[PDB]
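One structure is given here, and the rest of the page talks about it.
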Amino acid sequence: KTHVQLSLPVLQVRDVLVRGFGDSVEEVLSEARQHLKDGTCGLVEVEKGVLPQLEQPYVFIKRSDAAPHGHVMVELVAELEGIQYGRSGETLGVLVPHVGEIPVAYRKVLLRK
């Protein structure tokens, strides 16, 4: 399938144990895609002071359309030193490895894979 329905656990930034996917734009996008597929991907909602607590390069999920079965359609955009790789709509948050942190909520997304 071109799109996969996912429910992403929403993590508080201060709980997050692994704060990024790796060391290059290409690696973080690769790792983010693999974790999304394996159900080992969390979502941190972006607010004042959140991003400087995470590791660059960042992976964002961004709204790709204006929501089948409640799932917002999203795509991945990476950022490193203020340059983004990809072009999409509004940020739903920043992706991180999920390694068993207790979520505060779930974000239903339809991921273009």
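Residue numbering in chain A adheres to Swiss-Prot, whereby the residues present occupy positions 11-76, 79-125 in order.
Heads up, header says this was done by X-ray crystallography, 2.0 Å.
Each residue, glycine too, has its Cβ placed from N, Cα and C.
Copied over from Swiss-Prot, here are the features:
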| type | residues | note |
| --- | --- | --- |
| VARIANT | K47 to R | In strain: Omicron/XBB.1.5, Omicron/EG.5.1 |
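Taking Cβ-Cβ distances under 8 Å and a sequence separation of 6 or more, the neighbours of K47 (variant position) in its chain are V14, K125. The model of this deposited entry stops at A76 and resumes at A79, leaving 2 residues out; those two Cα positions are 7 Å apart.
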